[PDB]
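In what follows, a single structure is set out as structure tokens and then discussed.
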Amino acid sequence: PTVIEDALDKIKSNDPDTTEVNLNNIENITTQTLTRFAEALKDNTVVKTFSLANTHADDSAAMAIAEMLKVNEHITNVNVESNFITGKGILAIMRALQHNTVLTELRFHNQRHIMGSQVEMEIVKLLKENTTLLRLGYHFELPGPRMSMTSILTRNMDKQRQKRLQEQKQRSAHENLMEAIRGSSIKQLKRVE
Amino acid sequence: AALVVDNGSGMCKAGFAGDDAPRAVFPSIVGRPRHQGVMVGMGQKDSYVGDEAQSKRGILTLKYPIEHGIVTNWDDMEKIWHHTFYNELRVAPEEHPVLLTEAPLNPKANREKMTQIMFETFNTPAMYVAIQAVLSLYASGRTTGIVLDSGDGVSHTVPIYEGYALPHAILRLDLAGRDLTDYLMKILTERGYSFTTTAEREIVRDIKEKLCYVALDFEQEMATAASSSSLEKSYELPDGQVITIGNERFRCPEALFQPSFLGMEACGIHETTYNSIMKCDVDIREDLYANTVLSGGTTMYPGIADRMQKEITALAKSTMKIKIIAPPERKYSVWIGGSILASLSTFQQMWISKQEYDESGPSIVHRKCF
Ligand SMILES: Nc1ncnc2c1ncn2[C@@H]1O[C@H](COP(=O)(O)OP(=O)(O)NP(=O)(O)O)[C@@H](O)[C@H]1O
Ligand SMILES: [Mg+2]
């Protein structure tokens, strides 16, 4: 429910009033069209969210996006869900994020096929060196990579907690609680369906 | 004005503290385009959540953020939580403290991330984290006992002493309601009608919940079944056809007591409970025996508590009294216990405040909670 031609025209025009780029559920299925969307956004600075969900996008598009994420320094969120990307395109993007300070959310759910154990542990390896990414939209099948990842994203957000900390700056109770929990019952609660 | 949120492995119940029941109950589930690229009924969306996900399933692949009570996808977990606050509950997380629940033996990393999401993303004034089993004990008006929490994915035995679960004596059994729908599926398929379509597996789960029960004496109810038709019951599928099961009714949940029926070398829930009690201090065992609380949807079978009393009475010492408590509202006992707790004025001192987190970070959850 969005026209590709004129919107793209606004990207390369760097229209001040285009902070969202939403290509979700579009039949275009043109690898070239999406790859020139990447080049279009490459020098853009207004866009903060570039999404293409379920567009039959392939690995090349993931490559264009991958290299580009280092040029573009204003997109905070990228979405490539429900497309057909392999560990190649995804790992390319991750290697891009090896040095990319802006991007903070990246989602690739419901892909064509499983990434693979080695691909997942690779993801966690690369992103170990990233500090700005806060949300990763993927379900790791292996517990190791998954726990490593949640630890990473926790410390990246913690950096926000710390920087905000310095910026903004410059038992009887339990026993009585239990005594209270024993004296309770459902008859004290607001009846509602 | 506290909020309570019980995140089940497959069902999410969220509401306000001090309420009799949760105001919101929807499937903890996030669905996305099935596949074959752009075969879309959705206009401009990348995914659906909650009720909209259960419907529209025709072209959706439905994925749960919580597996076996442990968060395995934190992005879809944050989605479910946003959907909870803003779409189903209609509240600002910034103006309410939040009580969240976790499963027994939850990793510390997931506890920290839970807290970090609550304080950073949703910017809640305060928040707290409690074990579901413990909130079921509190809901039964008890502070000491042992809880058998069997839900969708996994089953846990949790000894509790004066408000603190005992991690050394917690026991885990990887057998729950879904294993019993699967079992019932197989025994029904084998003998005549094929239950393959998931839409029909929902019919199998409905048979389970409507007609299955737990036999006190299995080999007697088998012999009764073979001698007479006294135990037969029929069920009306959607196409008007009817099926008659009798012997499957109690064989399905028998797996809870004999996991071997599912090719499992583990021991049933009765042994798992007793064994947990034996790992506890010999002083409190007698109050564990007398206070064995049931929670979770899989504990709703008729006669489940009767056979608990029998089998555990056979394991324990002739001296002890074995009382098995099977509350009503056992499907929502976790939430209701949370509603009580969050309502108690004696609990307001226990919340974690956002300033404490801003100082110490999410690690503060390991103490000040457990
Ligand atoms: N009357 C019933 N008889 C038997 N099983 C039932 C009944 N009602 C519900 N169930 C089952 O109970 C389960 C629901 O348990 P539930 O209380 O939702 O746990 P959960 O929180 O969603 N998952 P978990 O986090 O693993 O405890 C499902 O497998 C249902 O099929
Ligand atoms: Mg539960």
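Since chain A takes its numbers from Swiss-Prot, the residues it shows come out as 196-365, 519-541.
Cβ atoms here come from the backbone N, Cα and C positions, even for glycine.
Per Swiss-Prot, domain 'WH2' is recorded for A:521-540.
Here the residue is the original one, but Swiss-Prot notes a mutagenesis experiment at this spot, A:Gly284 to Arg: Strongly impaired activity in promoting actin polymerization. Other C-beta atoms found within 10 angstroms of the C-beta of A:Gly284 (mutagenesis position) number 24, with every protein chain shown included.
Look at A:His304 (mutagenesis position): DSSP puts it in coil. Contacts of A:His304 (mutagenesis position) defined by a Cβ separation under 8 A and a same-chain sequence distance of 6+ are given as A:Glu276, A:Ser277, A:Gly332, A:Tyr333, A:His334, in order along the sequence. While the structure shown retains the original residue, Swiss-Prot records the mutagenesis experiment A:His304 to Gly with this note: Strongly impaired activity in promoting actin polymerization; when associated with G-334 and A-356.
Looking at Swiss-Prot, you'll find the mutagenesis A:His334 to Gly noted as follows: Strongly impaired activity in promoting actin polymerization; when associated with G-304 and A-356. If you draw a 10 Å sphere around the CB of A:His334 (mutagenesis position), it holds 18 other CB atoms from the protein chains shown.
Residues near A:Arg356 (mutagenesis position) in space but far in sequence (CB under 8 A, at least 6 apart, same chain): none are found. The annotation that Swiss-Prot gives for the mutagenesis experiment A:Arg356 to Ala reads: Strongly impaired activity in promoting actin polymerization; when associated with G-304 and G-334.
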Fill in the blank from the handout: According to DSSP, A:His334 (mutagenesis position) sits in coil
